[PDB]
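S.K.: Have a look at the structure that comes next, please.
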There are 2 protein chains.
Amino acid sequence: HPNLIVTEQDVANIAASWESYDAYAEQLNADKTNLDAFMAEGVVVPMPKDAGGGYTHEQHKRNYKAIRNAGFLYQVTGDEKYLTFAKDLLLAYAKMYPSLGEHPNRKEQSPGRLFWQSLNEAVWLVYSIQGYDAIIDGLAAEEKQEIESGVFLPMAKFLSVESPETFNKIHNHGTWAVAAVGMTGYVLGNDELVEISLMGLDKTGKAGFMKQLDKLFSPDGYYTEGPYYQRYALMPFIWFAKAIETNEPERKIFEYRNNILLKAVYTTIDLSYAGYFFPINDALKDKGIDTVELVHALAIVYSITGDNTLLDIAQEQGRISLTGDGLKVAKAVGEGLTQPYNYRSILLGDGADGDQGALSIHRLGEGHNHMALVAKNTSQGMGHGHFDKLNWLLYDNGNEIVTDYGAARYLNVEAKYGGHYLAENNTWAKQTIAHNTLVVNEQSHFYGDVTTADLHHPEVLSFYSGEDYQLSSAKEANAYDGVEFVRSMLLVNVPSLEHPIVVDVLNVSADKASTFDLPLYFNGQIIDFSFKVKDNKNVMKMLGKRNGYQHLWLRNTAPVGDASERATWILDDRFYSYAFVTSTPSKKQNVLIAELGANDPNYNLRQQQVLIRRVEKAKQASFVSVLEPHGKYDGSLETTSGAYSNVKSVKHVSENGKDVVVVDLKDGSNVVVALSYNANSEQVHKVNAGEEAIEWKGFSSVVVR
Amino acid sequence: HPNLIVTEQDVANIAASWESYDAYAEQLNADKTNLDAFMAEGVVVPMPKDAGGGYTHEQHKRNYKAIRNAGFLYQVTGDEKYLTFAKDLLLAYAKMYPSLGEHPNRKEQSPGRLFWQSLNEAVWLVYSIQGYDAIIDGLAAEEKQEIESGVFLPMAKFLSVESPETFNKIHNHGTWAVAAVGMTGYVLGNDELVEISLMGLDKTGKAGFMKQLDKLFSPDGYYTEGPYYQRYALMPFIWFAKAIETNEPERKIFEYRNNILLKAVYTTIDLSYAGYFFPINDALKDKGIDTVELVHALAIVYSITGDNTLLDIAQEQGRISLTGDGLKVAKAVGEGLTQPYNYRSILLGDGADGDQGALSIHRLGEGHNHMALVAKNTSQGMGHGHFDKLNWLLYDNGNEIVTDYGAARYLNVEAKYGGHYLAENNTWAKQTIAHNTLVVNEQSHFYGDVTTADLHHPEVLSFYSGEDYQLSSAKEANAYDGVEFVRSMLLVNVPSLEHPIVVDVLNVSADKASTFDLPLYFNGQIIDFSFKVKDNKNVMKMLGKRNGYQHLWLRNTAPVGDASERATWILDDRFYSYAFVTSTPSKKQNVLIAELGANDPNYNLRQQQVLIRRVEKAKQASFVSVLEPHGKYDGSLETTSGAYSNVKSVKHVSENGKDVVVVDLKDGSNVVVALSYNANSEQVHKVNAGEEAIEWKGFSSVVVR
Ligand SMILES: [Zn+2]
Ligand SMILES: [Zn+2]
């Protein structure tokens, strides 16, 4: 002891070297200073009372961190006051815990005892067992027995054999529970606790850690619940793996499933822009790469791989793991070994086998010209999944541009329903209308039914990443009865333009005449539109009755027709223009400008604007658009250039199920995008625009004339 | 030549030493790189066509900066290329200018010839004359004759003798015009142009530069139009003064009126929080200390004073004046002479003699995250003035908390009405309802009439800045017929609380039963209210018909009573709680939660929420409130503490025109604020707060029990 997340050898390395690396010493000293301050308050272990973000919730959180940190500092410094504090905290828990029943402020989740839900109980155990592992050799036998019998063994039993609905779950709850119980198993030398954590309660491998590794990650290391829950589950994954490695290296856990755990870490990094995770599915928008799960995970992977590009990410995190692994990161950074991280375009398969749709990330440019297009062609992702098949997000200039709302939830704010998912998470945040994708008849994909959504996934038709352009194309044939839609999204490098442009082609075919809505949630302030808005007559009414529409105010409608239209907005120092046209036999076309906040008596929803393109009574439609960053606004020096869009118009023609899009530019050049939807790279295609003939080879072609 | 903003000795000093000081070299190289790039485009002088932010507007702007910069670089580096580019630009102007009549894209302002208004013409001249001054050396006689007779002399005459409505103006337009013509006078050796600039067209001193210095600044160096226009006018003030000093040092311009120009520069800095100018009156919210007017002014003042605390601000500006004065700044910064700038509480008198109301800045706390309360008890400030007597702003934690909208205008965005003040600047931004102050009967102060407003100022009753608390108190007797109101605002240090608290007491008395509205414009997301809102029944209607009310949507009304109520919101990592109570005989008390965007078909207004306290059918009211920053939200580490307000309630009693406010805290303690409105330091006062007697001396007292 210790022999878990840190080993005796790690402690020796840290003791010998920590003062020699400034980044590590600064981190250690801050943690030490903060703990010393906390210790001055005495041992404070309150009877459990409060929900998420409430006093007892946050106090028991401060305590598990204190136990872990005191154990670490005892080991590194040899200062007995840290042993005493960790010990006395644990003895207080040991006295209290056997008397605890179900938490009094429970909700619909499995209750904890210390906490309103069992999830936080598992986190408490993951942290606290590390502190115990780090002090155990300095305790009297009676103190060990009291702590083990009073809190650790009863909690481990509670979270495993007493909680099969959680322990056997293939879900982030399951990951945390098996990590907590398995790590306890290693520290206490309890073979049974380790075995059930690895192989499930019945030991057959139908549930447990190994099954989670096999099922929750695709072969690309993409975690099916989405980026936000990927980083969260990454801690119990990487920390239980670390414990397995330090105690049973023969299991070769970091080799398992073609280094799935290593791939999970890189993929977590790859799911961020300007340091923030893509807020698809249930997600909070202030979650970034400095989150401790990725700080610790990066350190472990660096220690294994020696990949010096990880040191770039480490510096961007501005935080370092206080482990033996973190020491290696700090040392490498201090020795000037840092290399730039290779942010790249990727296709991430979803489902265990990678075939259940995919998440595409398309990147182009560098610095403030770095654009990222996210194409959400993924399976449901279980309960946290949103009803947004073929959704997209755009990032540019260090900003989110075309956005995903994330979840309706205020992390650890007790006055917001104990920090838990709000009523509006289901009624607004999960719904299709809340997203940048097709809504049919004001109904959500799969009619907002998670059971149905869980059974289906989009079909990826094409992925391409070149220096000329980037493309993803996917088909959704199961979202609605008698409806199929296909979306192709492109990032195009036009040499004459300062920034890459997005081209979007969303085709829908329906058996019955329908309403088709396509929203665009934008970040910024409207400059102007090419269309005239109808007078709202000094009233804003709720947009629709159900499925998220009840949360939107209609601010203006504007009629549109055959010709492409334009909306231009500003965000910080850059302009963005949305040029759009919809090919359809229906003449009933309108733009709806809407604002979030209807049916929100509790002020749970943020202010937000949206441009919705609506076609009514149509069986067929091709929603075509361009998203173009342009120009410079400098409010400091008081200059402006390039403020007008460089796109004169967008035109579209379909022939024999093949599409041609022509983007006419103000300098007289044009961009031609052609889509055949045929994967045969050698098949030649022809489409007649008017008298103009367009010919190409393969699924797609982009030509700048 | 040059002998204006730089001298021949300055040029020698720069050439000899610019490479030695990193800060100067970085700036010069960045300017040189940008100019070299601009020169590669050739000499481009278009005919005047476009409004503000349009192509010709921004091109003529790039040209005047190029003229100045090429002139400077020719002096410092010697290269013929810089001489020729400045000369060729000026010759193109000389050939075009005599042919120009009124700009074709003029608006209501005095038209320019090069520009849509004459203001920009003046800026062009201020910059361009410096370039000419610096290239005199390498010019032939016929070239000087062409330049002076073709552009400079016609432009100088246009802006002066031909434009009495601007040249005689005691206003920032006047300052820019006299600086432009006066600087031209010095460069051309034209005594007449200098005299009329200093003393006005008729030379009596009724108007012109000297009058502006005596009337537009208070003795404290506060510029009556407000912070945003203070920094703007600061350029022509400080640069014309620089020109006067280098040509006629016997005038002792920097000693004039007890060093008024020096005080003006310090006051400009004192009018910012976290580097941004308080957005009172017409103002844009992205304007900060790195604005070039303050960069140049700071350099001038440092050269005169040697005040090393100005180097702190210089570093925060992140740019350096490319002048001899700027060289001194760079040298001192390189030598490690920087001392921290002393941000402090200040009372700034308004009016020529500082007796026409005042602007109070109250600061408490350390670092760049301290608290700043601004009490706007100032006179009108002419046309750019807002109808917001006794308004207030609050800053905390690097953020604006309780806000001022500034102006409805998009700087140099041509698609937004040529970057000019929008229709909504008058109809929304200037109106009282748009501010954090009293609105009577849905009408603005002075019934929104600038002529009436210009004739009156609030009466300042008290100013105090201590370690215990801070206070401003002011009376507005002239805003409405038969109405008087008084506002006292305090910043209170309560040792048991983590942050100072604001206490607000706004008393109103009216001859007739009236509606009293008190808005609070806040920055952040509502957490919860202590009160119940009425169902809005899925519609938002325009709040009122006139005077800014037509721009607000009513989202919810909520009835309130005798007991204090609370609104709590979150912004970044901190919570803010607004506890409020109104003593009034009227029972008609409601909170209106409103959102901006009605009567805004062009999407000129930002999204914004407001909490308005309304009292109806009342002749008297005391609007009492507490603004309390509290707690910590960490979205990265996922922790929260102190999320609930520590204020249990707020109570108020009035006795013989004297107020007592009791702030009951959750720990059982209380804060007692007493106000007598009697300036006599030794006068004893007594108020019976129920079964309690409150006794104190002086205008105010604050006691923590
Ligand atoms: Zn979503
Ligand atoms: Zn204002």
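The numbers used for chain B are those of Swiss-Prot, and the residues that appear cover 30-734, in sequence.
In case you wondered, yes, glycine gets a Cβ from its N, Cα and C as well.
Relevant sequence annotations retrieved from Swiss-Prot are reproduced here:
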- B:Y258: active site, proton donor (ACT_SITE)
- B:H413: active site, proton acceptor (ACT_SITE)
- B:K136, B:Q146, B:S147, B:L148, B:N149, B:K198, B:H202, B:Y257, B:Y258, B:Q259, B:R260, B:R438, B:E667: substrate binding site (BINDING)
- B:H415, B:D433, B:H464: Zn(2+) binding site (BINDING)
- B:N149 to A: 1600-fold decrease in catalytic efficiency (MUTAGEN)
- B:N201 to A: Complete loss of catalytic activity (MUTAGEN)
- B:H202 to L: 20-fold decrease in catalytic efficiency (MUTAGEN)
- B:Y258 to A: Complete loss of catalytic activity (MUTAGEN)
- B:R260 to A: 2000-fold decrease in catalytic efficiency (MUTAGEN)
- B:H415 to A: 1000-fold decrease in catalytic activity (MUTAGEN)
- B:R438 to A: 4400-fold decrease in catalytic efficiency (MUTAGEN)
- B:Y450 to A: Complete loss of catalytic activity (MUTAGEN)
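Neighbours and distances for these, please.
M.R.: With a cut-off of 8 Å between CB atoms and residues at least 6 apart in sequence, the same chain places B:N201, B:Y252, B:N310, B:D311, B:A312, B:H413 near B:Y258 (mutagenesis position), listed in sequence order.
The DSSP secondary structure for B:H413 (active site, proton acceptor) is helix.
In the three-state DSSP classification, B:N149 (mutagenesis position) falls within a helix. Under 8 Å, Cβ to Cβ, and six or more positions away along its own chain, B:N149 (mutagenesis position) finds B:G81, B:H86, B:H89, B:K90, B:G141, B:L143.
DSSP assigns B:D433 (Zn(2+) binding site) to coil in the three-state reduction, outside any helix or strand.
In the three-state DSSP scheme, B:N201 (mutagenesis position) is classed as helix.
All protein chains considered, the CB of B:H202 (mutagenesis position) has 21 other CB atoms within 10 Å.
Classification of B:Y258 (mutagenesis position) by DSSP places it within a helix.
Around the Cβ of B:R260 (mutagenesis position), 26 further Cβ atoms fall within 10 Å across all displayed protein chains.
Contacts of B:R438 (mutagenesis position) defined by a Cβ separation under 8 A and a same-chain sequence distance of 6+ are given as B:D311, B:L313, B:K445, B:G448, B:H449, B:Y450, B:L451, B:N454, in order along the sequence.
Within 10 Å of the Cβ of B:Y450 (mutagenesis position) there are 19 other Cβ atoms, across all protein chains. According to its DSSP assignment, B:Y450 (mutagenesis position) is coil.
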S.K.: What is the separation, in Å, between the Cα atoms of B:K136 (substrate binding site) and B:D433 (Zn(2+) binding site)?
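M.R.: Spelling it out, the Cα of B:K136 (substrate binding site) and the Cα of B:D433 (Zn(2+) binding site) are 27 Å apart.
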S.K.: Going through the recorded positions B:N149, B:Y258, B:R260, B:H413 in order, which have a C-beta under 8 angstroms from some C-beta of chain A?
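M.R.: Listed in sequence order, the recorded positions near chain A come to none.
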S.K.: Of the recorded positions B:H202, B:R260, B:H415, B:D433, B:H464, which one has its Cα closest to the Cα of B:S147 (substrate binding site)?
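M.R.: Closest by Cα: B:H202.
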S.K.: Of the recorded positions B:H202, B:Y258, B:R260, B:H415, B:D433, which ones put their CB under 6 Å from ligand 2?
M.R.: B:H415, B:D433
S.K.: Excluding B:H415, B:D433, B:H464, which residues of the same chain place their Cβ within 8 Å of the centroid of the Cβ atoms of the recorded Zn(2+) site?
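M.R.: Counting only non-site residues, the set is B:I309, B:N310, B:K405, B:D417, B:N420, B:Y434, B:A458, B:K459, B:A463, B:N465, B:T466.
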S.K.: In the three-state scheme derived from DSSP, which category covers B:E667 (substrate binding site)?
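M.R.: In the DSSP reduction, B:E667 (substrate binding site) maps to coil.
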S.K.: B:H415 (mutagenesis position) to B:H464 (Zn(2+) binding site): how many Å between their Cα atoms?
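M.R.: Here the two Cα atoms lie 9 Å apart.
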S.K.: Are any of B:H202, B:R260, B:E667 (the recorded positions) within 10 Å of B:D433 (Zn(2+) binding site) when you go C-alpha to C-alpha, and if so which?
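M.R.: Taking B:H202, B:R260, B:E667 one by one, none has a Cα falling within 10 Å of B:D433 (Zn(2+) binding site).
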S.K.: Using a 10 angstroms cut-off on Cβ to Cβ distances, just flag whichever of B:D433, B:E667 is the loneliest among these binding-site residues.
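M.R.: Taking B:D433, B:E667 as the binding-site residues, the minimal 10 Å Cβ count falls on B:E667.
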S.K.: Could you check which of the recorded positions (B:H202, B:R260, B:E667) sits closest to B:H464 (Zn(2+) binding site), going Cα to Cα?
M.R.: B:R260
S.K.: Measuring Cα to Cα, how many Å separate B:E667 (substrate binding site) from B:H202 (mutagenesis position)?
M.R.: 52
S.K.: Taking the residues the record says bind substrate (B:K136, B:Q146, B:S147, B:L148, B:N149, B:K198, B:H202, B:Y257, B:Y258, B:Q259, B:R260, B:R438, B:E667), how far apart in Å are the two Cα atoms that sit farthest from each other?
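M.R.: Per the listed residues, the maximum Cα distance equals 57 Å.
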S.K.: Which secondary structure state does DSSP assign to B:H464 (Zn(2+) binding site), in the simple three-class scheme?
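M.R.: DSSP call for B:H464 (Zn(2+) binding site): coil, neither helix nor strand.
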S.K.: Ranking the recorded positions B:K136, B:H413, B:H415, B:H464 by other Cβ atoms within 10 Å, which is at the bottom?
M.R.: B:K136
